[PDB]
Structures are given as C-alpha cells and as structure tokens.
Amino acid sequence: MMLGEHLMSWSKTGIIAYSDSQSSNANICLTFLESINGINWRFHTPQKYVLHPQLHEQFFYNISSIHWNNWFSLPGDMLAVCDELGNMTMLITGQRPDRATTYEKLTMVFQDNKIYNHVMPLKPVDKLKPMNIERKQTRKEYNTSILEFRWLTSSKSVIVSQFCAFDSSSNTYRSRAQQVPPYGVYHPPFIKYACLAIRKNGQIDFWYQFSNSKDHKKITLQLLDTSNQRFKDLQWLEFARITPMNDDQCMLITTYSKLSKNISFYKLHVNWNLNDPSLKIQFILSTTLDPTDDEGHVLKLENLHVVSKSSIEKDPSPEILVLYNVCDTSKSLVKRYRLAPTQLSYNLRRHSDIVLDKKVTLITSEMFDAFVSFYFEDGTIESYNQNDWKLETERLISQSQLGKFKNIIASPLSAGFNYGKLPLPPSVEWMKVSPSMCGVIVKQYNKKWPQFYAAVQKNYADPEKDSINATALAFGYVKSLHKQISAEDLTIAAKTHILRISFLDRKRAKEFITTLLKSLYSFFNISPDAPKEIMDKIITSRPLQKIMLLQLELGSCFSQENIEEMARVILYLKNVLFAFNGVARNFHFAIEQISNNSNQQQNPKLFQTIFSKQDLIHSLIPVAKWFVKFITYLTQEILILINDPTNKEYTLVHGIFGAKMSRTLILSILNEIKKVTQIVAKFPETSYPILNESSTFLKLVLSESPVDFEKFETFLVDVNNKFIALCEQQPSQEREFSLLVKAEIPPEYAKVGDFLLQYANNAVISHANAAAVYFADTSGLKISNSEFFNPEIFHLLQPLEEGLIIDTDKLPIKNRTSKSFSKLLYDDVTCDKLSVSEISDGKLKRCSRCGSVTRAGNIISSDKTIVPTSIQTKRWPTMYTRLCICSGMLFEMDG
Amino acid sequence: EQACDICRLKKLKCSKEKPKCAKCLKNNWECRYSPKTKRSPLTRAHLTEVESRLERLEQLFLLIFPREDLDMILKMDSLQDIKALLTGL
DNA sequence: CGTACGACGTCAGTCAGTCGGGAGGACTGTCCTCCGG
Ligand SMILES: [Zn+2]
Ligand SMILES: [Zn+2]
C-alpha cells in the first residue's frame, strides 16, 4: 500500500504538525525539537487538538492531509488541513483575535462545509473538559475528497543557491547564488491568500480572501465541462498532480483516469484582475502507457509523480516519472516523459529509461532542492538529482575531477553521509526525509513518540577527509538561510560526527570547528578581515544569531571550554545591544513629542503620555545592573591572569578584548549612555518631581560603579589602535578569526599575548579599588552552560552508539518536565530577578535552543512598576514574544 | 537659447556657456542641457485624427454599454479601474 | 531685608533667499484671402 506522503508536514518554523490516528479524543498533534542539556535533544510534549466540522458552535472525522503554507516565500504560519469528508479547515498559529501569541497556540479563520467567518481561538484537548465527541470514521471516498492540495505564492522573489565547486586555483570552495524569479501562478498583494484543491470527482475549488475584508469567497468548477452531468460525476482520478509551468497563470493538471486508461493532461488559466478572479480550463493531450519493456517483461504503473520544474533547468518541461515494476524481479523501471509543443517544418518525447535494483514504496519531492527520493523496500534511500539523475551519495566517486570546476558539491549527502538501517516500511506509519537530507523522520506503530535517524560515515578514522567534510556541511546551512529554514536537523548530524572525532583525539576535533565555520563567511561573501565599514553590517546581521548558535551546540560537550562561552557573551552582548540602543532611538523621538504637544495640558491623552515617558526608563535599571556586573568579570580576570599566565582554563579573556566590533560596540553603548545622560540633564522632568527617581537613579548607578567608565572607555580604545598597527607589521587574516571565534592567540604571535598582561594592569586598575573587585560578587552571570541546566541532567545520558536524540521516557522521573530542566531563578532579557509570583503564574517562556527562560511579551505585575497600579502598559519585552535572543522559538512553559 | 536643467528648474538667468555655466560652476553643481521633450504635434490635422478616433470609439462603446459608463471611463486614470469596469460586464 | 544691577531668555522685527505666477517674445502652425497657371 502507498504510504502517507502528506500525513506530516515540517513547517518552516520548526513546528511538526502530523496526523493522529490512535488517540480517541484528538486527530492532530503539534510538537517541535528542544534541547535537553545543551548536548542532547528531545521532541516537545505533543499538543493534541480535535478537529470536527462543527467547531463553529458532535462527531469528528479523520485527517486526510496536512499542508503547511511553507511554499516559496510564504510566512509558513497559516496551516490548512483537509479532512476525509472534504472539509478544508484553516488554522492560523502565532496570532490571537486580541493580541499576538507564540507559535504553539492555534486560532481559526473560517470553516468550509458554503463558507462563513467565525474567529475562535482553539484550546488543547487535555486542558479542555471531557466532551461528547467520538471518532467517527468516514470510510467513504466522496466526490469532494481532495486528492492534491496546492498553495499559491505572492509576487515576492526568492534568492537561493544552486551548487558550489572547488576552486583549485585558490584551493578553496566557491559558491554562486542565482535569484529565482516566480514561476507558475502567483496571487496579487491585494488578495490576502489563495489556494487550490482538486477533488476526486474532478470538481475544483479556489478559496481566496480579500485583504480589505473578512468575508471569504469560493469559486468551483469541474474538469469535464461536458453538456451531460452523466459524465461530469464520473472522473474518478487515481492521481491528480498539479505542477505549475512557466506559462503565465497556468497549472498542468496531470491526471490519470482509470475510466479511459489514459494519462490525460489539462491546462488551467486564471485572470487575477476588486473583481473575483476568473477560472478557465482547456483540454490538451492524452496518452496511453507502455505495456512491456524491451526484453519482454510486462509493466505495471505503481505511481505517477511529476516534478515541479522551474525555468532554470535546460529543458523546463516537467518530468512525468511513470514508475513501473517488472513482476517477480527486483528491478524497477522509471520511464521519463516530457511535454513539448508540436513543431512544424502537443507531444510527449521519451528521453531515456532508468533501471533501479529495488522496489520503490514511496516518492517525495524535496522543496527548493530538486531532489527525488526513492524510499526502497530495504530502507535505503537513493536521492537522484533533477539535473542529471546521478546518485548524490556516489557522485564524488564517479565525478570527472579534471576540469575548470572540480568537486561539485550540493549537499552534505554528497560527502558520503548515508543513513543507517531504517525500520522496515511495513512497521512504519509514515516517513519523511528531513529538509536538509541529513536525517529521516520515522513514526512507529508501537512508539508513542516520533523517532529520528541521523547520517553516519564509515571511514571516520581517515584524517585527510576533514577538509572536504567541513566544507560540505558549510554549504548545507547556506541554502537553509536563503530558504528561511530552521535547519535543526543539520545541527544534530554535525554534532554526532564531531563527538566521534573527540572520542579518539580531542585536539583534532577543535580544528574541525574552525575550518567548518570559516567556509560560511566565504560562501556568504562576508569577510571578518574586511575594513571596519563592513563590520557594522555584521553586528546587525541575522546570521550571527544562528552561526554563533552552531558552536553553542557543537561545543557543548567540551566542559570548561571557552568556544561556547565566547559565542554566548557576544550573543548576549547583542541582546545587551538591543536594550540600550533599542530604546535610545525610541527615547530620542520622545524629545520632539514634548515640544509640539505642549499646547494641550488638560487633555486625557497627555497624562498617559507623560506617565509612559518616565515609566520606560525605570525598566532599564535591571538591565544596567547586569551591564555593570559584566564588565567587572572581565576586569577581575585581568588581576588573576597576571599571577599565572600559563593557565589555559582562563583563555577566554583574550578573545573578548580581541574582538574588533565589540570594542566599538561598547564604545557606542558608552557614547549613547553619555548622550542619554546629557539629554536627560539637558531635558529633565519638571512637571512631577516624584517621577525624577528613575532619571536620578540612572545618573547614580553610573557614578557609583566600582570602576569608572571613562577609564574603562580608554582601555578598549587603545587596544584597537595597537591591534591595527600590528596588521600592517605583518599581513594575516587568521588573527581576525582567532580574536573573534577561537578566543586564542596563535603560537606564532606569542609575543602579542604578553602585551595584554602587562599593559592592562597600569591602564585602568590604577584608578579603581583592587581589593574590592577581586572579592566582588559577580557570580550568577549565566555565562557558562553549567549554570543554565540543572546538575542532575548536565551530563551525557546515552552512549554515542544509541544516538544523540533521547526519548523523554528515559529521563529521570524528577527530570521529565521542562520545569526541572533549567535554573528558573533569573531573567534573560531584562536581567531582573524572578519572584515567586512570576514563577508560579505560568506566563513565562523557555527557549528550545539555548535553554534560556524569560517572561518577555507579557504584562508585568504592579510591584515591578514605578507605582503599584492596575494600568496595563505594553513594555519592550513584546519584541521577543515569538523569537528568542538566539533566534530560537519561545513557547509557553508547561506547569 | 537652451538653459541648463537647474537654471530652468530654478528660473534664474543662465549664462549658457560651454561646458558648464556660472551658477552650476560657481555654486558647485553638475550642469546639464537635457534634450527637448518629445510632445505630440499641435496641428489641426493631428487634433482631428485624435478627436475623430475618440469619437468613433465612443460611438462603438455605446453599442455595447450604457452611456453612464462612457462617462466613467472617460475619466479613469487607474488601469485596475478600467479593467474592473469591464468585469462588472 | 530691600534695592539695584547684571545676565539670560523670549519675542518681535527686519532682511534675505527661494518657490512661483507669469511677462516677454521668438516661433510654430493656423487658416484666411485670392493670385496666376
Ligand atoms: Zn545654467
Ligand atoms: Zn548649469
């Protein structure tokens, strides 16, 4: 039997929504990947929901297919699920009727049965009271049973990369990115969205919503536009695959009706241009299938998968891959046809025939990858590229090395990372290769939780292959960022290989990270050795929220190591950057609002405006405490390092000062701090003296700091000048990487390391209290991973043979909840202590990536305000409602 | 005769010399002499070509749709509106 | 404590600069009459 090609859908934001067929109270499930202890990973708790046609005001039906709107450049949040009865239920996540919410909470838009608008936020089944809903099975394939669902993209363009080649002239890998113009059918901006569904009887549907209205509209037709309804209700289409073509507003509805035993072709046309779009249909061609092969063995059509081919490829005609299996023979033939117009001096031209040695039980086309996956019976997967149908896992062996471009690599699968012995399809409910092809998702009958299998490499003892492997995994992320994919699957696969390397030689594994991340900069045309102008662009760049997160996970096992610590402090400094400069721009505009709105004092709008002006500065005080607490830690390490320069465990101090933008970034923070204080002094609060406490406290905390900022300001300024003249003395680009990522100084520059120890003592410490800073309480900075997760789980739990992902059932009884995973003591965004009330209310969020815990995006209690009051004010924590500091997703913490 | 782009835009006497000129030179600006703009000939034969084709498209338009619609289109500047008009058939 | 002086801030007035209506006027092309072929 054919597997569940569309039972599960990995949303582009990481949400895994899959069909549920075992629970008697729910039919759909939601989950996602989260980190257990920074090393291992586990799936989140399943959030079960029940879907029935009568949610608008009772038996529910099974789910037929799940289609996340991750196609092209769509945001990927609006999930539309079609049940077995044919009703299309549309669920929007990440939004509420009154406010914005996280990505694990659902909401309805409209229900189809006639279509009507009814906004209602759904609730989980477990939390909901026991209802009188029973699992009625719609075992009948109705006329309205949707065969294939397809989404419609907008007019936006998508920029991706095609492949990379090894430039032997420079001994480095080079990649080229080509913009992909939209092809097929795209909906205009004034339409909120559009979608198309083909029903098993031939009736077509076209749901759309106007961006300026709430009412939904539906337009329906039928494929066989004959004068008789006798044949209208006869088109029982076995396969109905919709492949958009380069023709404008055209979709090739390749159908195979067993009534006429021919693979009929159709063309669908839509005129967008507020009038309703007009739908047109035009029959084109019909052909018969071949009965026999060349040698005399008969064939049976197992599947009809047509590839969604763009105009980039040489021949844009879609590949109609009609699969045939020679009976009683392990061989399986895949005949390829292409549709072309008939030329004078349409038709199907046969190119060639491809023989496979194992029977195929499932075909899935990858998105934005052009990869057809052949899920054979024995569990092995052979992904053939669309360009040449050459096996990706064996392309390197058979590649013609000689030429201008050598070692053409498109994915980490080209290196040789092959999946292990997957479970047999009979026991498997459904499979799906991960988006980056690094692993496969398997759902099992007797397993209540999804499994996971990663790629392995047999020749891990050969050291000469580390150069290729690091480059191959480097390009894997390059495509993911361009497609806005989380790429959490690729992160797990990279760590397992590194772990096996570190078991034999720990020194070798460290160099693997450095070479791997270096290729990312070359691929994206970003250079850490560039002039200072580009350096400003780097700090604001999104990738550092993810590329730095790579070493945050790839370096977790290395205890007492500064690879992850160096990335976290820079990453948290970015959060520190968003704090002051995020509000410095906001506070600047408040100055002008005072003068122009001074002509109406008694209005009820100015009083709330005045109150909000002095309330905002109050919330910065908890952040400033961690800001001062951070600079003291680095100054404390200066005194310790002088006595014992040979201590390798304290080498993190070198990298922090070595970073070039960090010295400028702190100077900019000190600059705006001076500007804010000067502006506050220039423009103080005079109407209400009681509100001056927050403004006055800002001046006091700077003056009362144990170390003067002006003395510390000159400290980093002098380092920049000395580190620039050294570049002119000898040209080197690895030192830029060393001062930013390695947090070390190369042995060839051992003389440079001695300068940091000697000069730092006389520069700033001479104006501060030496005895006080050494004994100062700077603990609790939440810098190391050891003080993020609880000590019970901060260790390896399973052997590397069993894999890196851990099922929840194997966790300790007291450690089987997300509440016991981390230290729930301090906040991570506003850097404020968490009281018992904020802990117990269940309104705080946890990051599935770095383990951070934050109550951002929620109304703060009255005790945290300037004056206890019931007035609700939307504070700056609302920026991180859905995205964490490390670009991870934030979810409501379970109680 | 031709004044430089900037003097035109500003409406002050242009020195008009070659290459630049007094105020673009002095004031420090890139002085240009743009081509005359192509416009339709204002002859009587041409106004009549155009009035008489507009009239005949109006006459044909009225065999297809009501006069009240004539008057709407004759004023529309938006291409969506000209098309929607037609879509309400 | 009270008065006087100085300094700062605010308001008004004047000057300059710039967008703009449009005058000046060479010119394009109209649109008459009626020559002379
Ligand atoms: Zn001029
Ligand atoms: Zn000029």
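Here chain B follows Swiss-Prot, giving residues 8-96 in order.
Header entry for method reads electron microscopy, 3.3 Å.
Heads up, the Cβ atoms here are built off N, Cα and C, so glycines get one too.
For reference, Swiss-Prot has these:
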- B:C11, B:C14, B:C21, B:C28: Zn(2+) 1 binding site (BINDING)
- B:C11, B:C28, B:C31, B:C38: Zn(2+) 2 binding site (BINDING)
- B:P26 to L: Loss of DNA-binding (MUTAGEN)
Cα distance (Å, whole number) from B:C38 (Zn(2+) 2 binding site) to B:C11 (Zn(2+) 1 binding site): 6
Neighbourhood of ligand 2 - recorded positions from B:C11, B:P26, B:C28, B:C38 with Cβ under 6 Å: B:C11, B:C28, B:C38
Between B:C38 (Zn(2+) 2 binding site) and B:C28 (Zn(2+) 1 binding site): CA-CA distance (Å): 7
For B:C11 (Zn(2+) 1 binding site), the three-state class that DSSP assigns: coil
Cβ under 6 Å from ligand 1: qualifying recorded positions of B:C11, B:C14, B:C21, B:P26, B:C28: B:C11, B:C14, B:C21, B:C28
Candidates B:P26, B:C31, B:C38, namely the recorded positions, that fall within 10 Å of B:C14 (Zn(2+) 1 binding site) by Cα distance: B:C31, B:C38
Neighbourhood of B:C21 (Zn(2+) 1 binding site) by C-beta distance under 8 A, where only residues 6 or more apart in the same chain count: B:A10, B:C11, B:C14, B:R15, B:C28, B:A29, B:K30
Euclidean distance between Cα atoms of B:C38 (Zn(2+) 2 binding site) and B:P26 (mutagenesis position), Å: 8
Cβ atoms near B:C14 (Zn(2+) 1 binding site) (within 10 Å, other residues, all chains): 20
